[PDB]
Structures are given as C-alpha cells and as structure tokens.
Amino acid sequence: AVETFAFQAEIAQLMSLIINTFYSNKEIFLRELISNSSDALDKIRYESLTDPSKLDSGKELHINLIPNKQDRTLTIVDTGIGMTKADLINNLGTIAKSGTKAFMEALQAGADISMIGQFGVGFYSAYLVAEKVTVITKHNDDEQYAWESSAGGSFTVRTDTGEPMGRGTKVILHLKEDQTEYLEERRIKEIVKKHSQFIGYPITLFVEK
Ligand SMILES: O=c1[nH]nc(-c2cc(Br)c(O)cc2O)n1-c1ccccc1F
C-alpha cells in the first residue's frame, strides 16, 4: 500500500524555489545532508548514554557515501536515530513551515540558498541536484518506511519490504542528468573536505568497481 500526501503549501513553495532559482553553488546539498546525519547520530548517542539497549539495533555510528554511476544515484547512509512514519510525514523531522518562512524572509533581505541549513530545512537542498529523492528509515520505535518525492507537490510513504537496515536513514539521490559530477570520487572528496571537516563521525566514501 502506497500513501500519497500533499506537501504543505509553504514546503511546495520552498521546493519550487530550490528547483527554479538560478544558483550555481549546488554542492552545499551534501553538507546539509551530512549535517542532518550527524544530528541524528548525536540523538541516538545521547539516548544510549542512559539506555545502552538503544544500540541493540547497531553499535556503529557512521556515515557512508555511496555513488553508483550505473543507477545515477548518490546514497547517504547513516546509523543515526532514524525517523518514525509520523516524522517522515511531518517534513522529515523538521518544523519546515516556520523554517521556510524565515528562510524566505532572509532571502528577500539578501541571504542566499547556501544558508538554508540555518533555517532547519536543509534536507530540501537535495533538490538542487536530484530529480527524485527516496528516504529509507528505521527508528527503534517503528517499522522501516520509504518516503519518496519528485517534487510536483506530493510525496509518498510506504512500509519498506527492501533490504532491512538495523537503524538509521538512507537518502538516495536520483541525480539530474547534468549533475553527475557528484558521483565522481575527487569531487565528493573535495566537498566533504571543504564543508564537513568538523563532523564527529567517520565519513566513508565508497568506491566503485
Ligand atoms: O531525527 C532524525 N532522525 N533521522 C534524521 C535524518 C533526517 C534527514 Br532528512 C537526513 O538527511 C538524515 C537523517 O538521519 N533526523 C533528523 C531530521 C531533521 C534534522 C536532523 C535530524 F537528525
């Protein structure tokens, strides 16, 4: 069973702004997704400090970057706290209506799209480079769910029958045809070194055969 939801009008407007605005500095999407993974890893670590059983679903706290040139996908995997179905539906765990309002006021006053993370809606920067995004997630308190959207005002949620993850989130970016530089090892290494140098978890860039 696949459930289709409409985005809140303000989030659909955020997504169209990201897709339509001429903005060359698209590489910041990766910093934003790694930042969200770091935050999710911090959340499960914090819960584990008082309840070690929180890590029964996996003790390793890490981030993997998996490019696949055949599928034209870049996957960002983390073993953080994950998201429940309600978190996915509620804008992937954000207060995105108020974040979008603040971001749009900042843009009108001179900010630029790279500042999106300061408004707590950095996930949507994925649409600078992806035509479709799939988010697979597993939280200790819920089942494994797949969220997906190609923008256009809607998203889907379903229970995922695919490869079980113990706990965490996988963001699969189905890249736009002209954004394949983000599958190149040297380009990803450059972006991680430039923008993600103070992330306190191992970031492993996988290589391809
Ligand atoms: O909580 C939680 N869990 N999980 C999650 C996620 C998401 C996303 Br979109 C991404 O990319 C990743 C991840 O990991 N989370 C969150 C949300 C928001 C913000 C922050 C944070 F951490």
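Don't overthink the numbers, they just go from 1 along the chain as shown.
Quick check of the header: X-ray crystallography, 1.2 Å.
Every residue gets a Cβ built from N, Cα and C, even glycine.
Here Swiss-Prot notes a mutagenesis experiment, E32 to A (Swiss-Prot position 47), with the remark: Strong ATP-binding. Strong interaction with HSF1, HIF1A, ERBB2, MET, KEAP1 and RHOBTB2. No effect on interaction with TSC1. Around the Cβ of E32 (mutagenesis position), a 10 Å sphere holds 21 further Cβ atoms from the protein chains shown. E32 (mutagenesis position) carries a helical DSSP state (H, G or I).
For the mutagenesis experiment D78 to A (Swiss-Prot position 93), the note given by Swiss-Prot reads: Impaired ATP-binding. Strong interaction with HIF1A, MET, KEAP1 and RHOBTB2. Loss of interaction with HSF1 and ERBB2. Los of interaction with TSC1. DSSP classifies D78 (mutagenesis position) as strand under the three-state reduction.
Quoted from Swiss-Prot, the note on the mutagenesis of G82 to D (Swiss-Prot position 97) is: Abolishes ATPase activity. Close to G82 (mutagenesis position) in the fold, though at least 6 residues off in sequence, lie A40, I44, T137, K138, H139, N140, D142, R167, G168, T169, each with a CB less than 8 Å from its CB.
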For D78 (mutagenesis position), the number of neighbouring Cβ atoms whose distance to its own Cβ is within 10 Å equals 28
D78 (mutagenesis position) to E32 (mutagenesis position): how many Å between their Cα atoms? 13
